[PDB]
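Encoded as structure tokens, the structure appears first; notes follow it.
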Amino acid sequence: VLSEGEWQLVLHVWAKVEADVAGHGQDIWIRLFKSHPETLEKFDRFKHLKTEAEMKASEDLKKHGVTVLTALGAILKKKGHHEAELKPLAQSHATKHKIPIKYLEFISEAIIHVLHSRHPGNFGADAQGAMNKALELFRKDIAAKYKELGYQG
Ligand code: HEM
Ligand SMILES: OC[C@H]1O[C@H](O[C@H]2O[C@H](CO)[C@@H](O)[C@H](O)[C@H]2O)[C@H](O)[C@@H](O)[C@@H]1O
């Protein structure tokens, strides 16, 4: 359980992300696809992308990034009370997309890497710790839902 102080550190850096959610989304998904190429194979719509240039030029991938970060932002703003938001997300990711917790760990790493790079003024050690705590909570809760839905994850 995160403290209010930790939630504020999370929301404070997220406020910066929101200045340009599309740009942050591109950086994050590109970082993920490059650090862990296997994750790209889960996207029938994007698995053909060969280079960072192509990824950057993809309007659909940009849209996907906005969709993803907006959903994550809504979850973070709930400050742990995200039961309603997690239900549909866990169902689609467990049953349709089949995204292992391991891949959620990979994207969590990508998110932290990008925020660390773009926002040193709001992502010091304490802030990163708070974000990690928030993302671990997210994955923990997603894992529990995966279990209920019959997915090993
Ligand atoms: C912070 C974690 C993540 C969030 C909040 C998130 C959110 C979303 C949302 C809101 C959608 C659209 C609605 C839906 O289908 O549920 C989506 C679609 C999808 N997500 Fe995730 N996602 C996350 C991580 C991942 C990861 C790590 C992968 C893959 C390695 C992944 C793969 C997919 C796929 C395959 C789709 C469908 C893309 C398409 O429309 O072609 N997601 N995700
Ligand atoms: O922070 C690095 C560790 O990250 C992962 O573990 C955290 O998140 C898991 C959820 O994805 C939890 O089950 C685990 O309890 C958390 O510590 C990763 O699995 C670990 O190997 C890393 O050391």
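For chain A, we keep the numbers from Swiss-Prot: what you see runs 2-154, in order.
Per the header of the entry, the method used was X-ray crystallography, 1.5 Å.
Keep in mind that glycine also has a Cβ here, set from the backbone N, Cα and C atoms.
Annotation source Swiss-Prot lists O2 binding site at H65, citing experimental evidence. A helical conformation is recorded for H65 (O2 binding site) in the three-state DSSP classification.
Swiss-Prot lists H65 with the feature nitrite binding site. Cβ neighbours within 10 Å of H65 (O2 binding site), excluding its own Cβ and spanning all shown chains: 17.
What Swiss-Prot lists as heme b binding site is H94, and the listing cites experimental evidence. Neighbour density for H94 (heme b binding site): within 10 A of its CB lie 22 other CB atoms from the protein chains shown. Under the three-state DSSP scheme, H94 (heme b binding site) falls in the helix class.
The number of other CB atoms found within 10 A of the CB of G122 (variant position), across every protein chain shown, is 9. One natural variant named in Swiss-Prot is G122 to A, and its note says In metmyoglobin.
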Quick one: Cα separation, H65 (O2 binding site) versus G122 (variant position), in Å?
27
